[PDB]
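Got a structure here, written out as structure tokens. Questions coming.
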Amino acid sequence: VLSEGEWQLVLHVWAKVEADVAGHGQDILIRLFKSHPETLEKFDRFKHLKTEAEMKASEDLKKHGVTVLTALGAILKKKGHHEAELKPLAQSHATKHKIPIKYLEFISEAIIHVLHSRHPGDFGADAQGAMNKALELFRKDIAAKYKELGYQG
Ligand code: HEM
């Protein structure tokens, strides 16, 4: 479990992300797609995008980035008490979108990379540690729902 001091580090930097949800969302998805090209293939919506400039130009991609970060923000602000928010998400990603747990690991790495680019002074080691712990908790709780439904994998 995160301590109260660790949750404060997470939510302090998240308040900055919320100044520019769309810019953040875009950078994160693009990092994910470039670092792990196999993740782009999950999105019939975005499959057609081949270069980073094309990705950067796509309004639809920027719109989905907002969706992802708004859902994640609502989970983080529940500070671990996220059962009602997490269950729908784990059900669609396991059974409808077919997203392996590993790809949730990849997008966590992307989020940490982008927070680090954009918010150095608010994202030193102690905040990066707290953010990694929060994202592991998210993954751990999702993985348990996957297992229940027969998708641990
Ligand atoms: C931080 C983790 C993530 C969050 C908060 C998140 C959130 C969402 C939300 C809220 C939706 C729309 C509602 C729903 O279908 O559940 C969605 C759809 C989707 N997500 Fe995720 N997602 C995450 C990670 C991923 C990753 C890593 C992949 C793919 C590698 C993925 C693939 C999809 C797909 C394919 C859709 C449907 C897109 C469309 O055709 O409209 N998601 N996600």
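Chain A is numbered as in Swiss-Prot; the shown residues are, in order, 2-154.
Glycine residues also receive a Cβ, built from the backbone N, Cα and C atoms like all the rest.
Heads up, here are the entries from Swiss-Prot:
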DOMAIN    2-148  domain 'Globin'
BINDING   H65  nitrite binding site
BINDING   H65  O2 binding site
BINDING   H94  heme b binding site
VARIANT   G122 to A  In metmyoglobin
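So that I understand the layout, could you describe where these features sit and how close they are to other parts?
DSSP assigns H65 (nitrite binding site) to a helix in the three-state reduction.
In the shown protein chains, 20 other C-beta atoms lie within 10 A of the C-beta of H94 (heme b binding site). Under the DSSP three-state reduction, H94 (heme b binding site) is assigned to helix.
Long-range neighbours of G122 (variant position) (same chain, six or more residues apart, CB within less than 8 Å of its CB): none.
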Have a look around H65 (nitrite binding site) and count the other CB atoms within 10 A of its CB, chains all included.
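A 10 Å sphere around the Cβ of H65 (nitrite binding site) contains 16 other Cβ atoms.
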Can you grab the distance from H94 (heme b binding site) over to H65 (nitrite binding site)? Cα atoms, rounded to a whole Å.
15
